[PDB]
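**Student:** Here it is, the structure, as structure tokens.
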Amino acid sequence: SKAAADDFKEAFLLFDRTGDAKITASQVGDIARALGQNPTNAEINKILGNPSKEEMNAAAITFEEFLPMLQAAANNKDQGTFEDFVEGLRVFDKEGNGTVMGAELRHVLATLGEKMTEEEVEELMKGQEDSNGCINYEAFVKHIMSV
Amino acid sequence: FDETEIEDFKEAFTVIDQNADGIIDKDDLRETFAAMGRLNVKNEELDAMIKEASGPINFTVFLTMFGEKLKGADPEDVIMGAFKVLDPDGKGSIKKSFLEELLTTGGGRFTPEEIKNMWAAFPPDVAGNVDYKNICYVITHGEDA
Amino acid sequence: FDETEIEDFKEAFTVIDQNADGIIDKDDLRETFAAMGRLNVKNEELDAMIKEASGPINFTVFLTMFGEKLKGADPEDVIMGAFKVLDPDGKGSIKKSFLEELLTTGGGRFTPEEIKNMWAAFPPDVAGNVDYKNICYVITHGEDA
């Protein structure tokens with residue numbers, strides 16, 4: 001709205017590697033996340049196809065399509081409730097203390113639903129899981145929602 | 001510019017300014033090159049060095065000319081700092097394809113063509129991203145060691 | 001000439017120039033040979049070394065004389081680079097007949113007679129093309145190790 005945030009246009013100049021002021025359709029998922037929006041990858045996929053837009057063939061972009069797609073994704077930020085994130089992992093391990101065994105969270109984050117690479121899974125556990133093999137998800141989900 | 005790097009440029013300024021008056025003229029350039037072994041140093045090379053300045057080469061004109069050409073110059077300890085963060089387990093030289101992917105995918109300065117030029121005089125190990133350290137040496141002091 | 005190879009020739013120039021004035025004369029040659037164990041070094045050997053130069057042996061005359069005799073001198077890391085491309089799976093020394101065929105059939109410098117001279121002091125493994133690495137050692141530093 002501007003509140004006209006012109007820093008979204010300045011961040012588009014940091015993600016366009018050619019400097020022509022266009023951003024390919026394959027970068028739009030990760031740049032919506034870097035502007036403070038977490039649409040799921042199936043949602044980013046649907047919307048695209050919904051608009052008869054094929055992410056399979058070469059793509060370019062213009063700021064005039066990327067701005068309204070970020071504004072259509074911005075209504076879905078009401079789905080980011082931290083009660084359900086901590087209660088999900090609280091149902092994932094027994095006893096009254098928030099600890100996932102290391103390999104349980106790593107294999108679930110790579111193979112269940114939207115596949116996260118094991119490189120990204122190791123980069124999200126690095127520091128929050130110590131050598132006991134127990135990830136405290138009270139501080140883990142706190143630090144994941146700090147970015 | 002750290003102060004020891006500015007003292008290194010002050011010592012190089014005194015070795016090229018053999019009249020010791022504080023201004024490197026064309027005779028100082030030619031007599032420093034002749035003392036390094038250049039008996040055939042043409043006057044057009046000395047004129048092209050003086051054509052990079054708008055005035056006489058005193059210490060602050062030599063520092064501003066080197067500042068404007070070395071706007072991304074990095075000391076060896078900060079280049080090894082960044083390469084120790086790229087190899088955070090220590091000792092090992094990092095893979096060739098890992099440095100090519102991480103240069104491109106993070107920044108536009110790490111685009112490929114430039115990566116072929118990095119491999120091209122920075123040899124294999126250096127280019128590949130396996131060794132490490134020789135590239136920090138030649139970025140702070142050029143040519144083959 | 002890489003800069004560390006030129007620093008190795010500067011250190012060898014300082015060990016043969018025992019007067020430390022920058023010019024290796026015939027007395028320096030004889031006193032360096034006597035300090036290595038040559039008590040019978042003839043004056044005709046010293047005169048044949050000085051007869052390879054047109055002037056006194058200063059550092060740049062010693063570098064140009066070694067440059068003109070070592071116009072195909074290759075450091076050990078680039079010889080092992082080429083032998084790792086000839087054995088691209090790593091570890092194994094390459095076959096005798098494969099190096100004889102690939103030297104001949106690619107280039108005139110790899111002709112046979114020369115291949116018999118390669119096997120002749122570069123022993124079997126080396127000659128054969130099976131080992132590897134000892135030949136890179138003796139091409140950068142001669143004689144049996």
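Easy rule for this one: first residue shown is 1, then count along the chain.
Looking at the header, which is where the method is noted, we find electron microscopy.
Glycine is treated like the rest: Cβ placed from N, Cα and C.
Residues annotated as Ca(2+) binding site in Swiss-Prot, with sequence analysis given as evidence: C:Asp17, C:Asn19, C:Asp21, C:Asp28. Under the heading of mutagenesis, Swiss-Prot lists C:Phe83 to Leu (Swiss-Prot position 103) and annotates it as follows: Results in 50% reduction in actin filament velocity.
Quick one: how deep are these features, and who are their neighbours?
**Tutor:** Look at C:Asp21 (Ca(2+) binding site): DSSP puts it in coil. The C-beta environment of C:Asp21 (Ca(2+) binding site), restricted to residues of the same chain at least 6 apart in sequence and closer than 8 Å, is empty.
Counting every protein chain shown, the number of other Cβ atoms lying within 10 Å of the Cβ of C:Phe83 (mutagenesis position) is 17. The secondary structure of C:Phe83 (mutagenesis position), as reduced to three states from DSSP, is helical.
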**Student:** Provide, as an integer number of angstrom, the distance between the C-alpha atoms of C:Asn19 (Ca(2+) binding site) and C:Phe83 (mutagenesis position).
**Tutor:** 43
**Student:** Among all the protein chains here, how many other CB atoms are within 10 A of the CB of C:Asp17 (Ca(2+) binding site)?
**Tutor:** 20
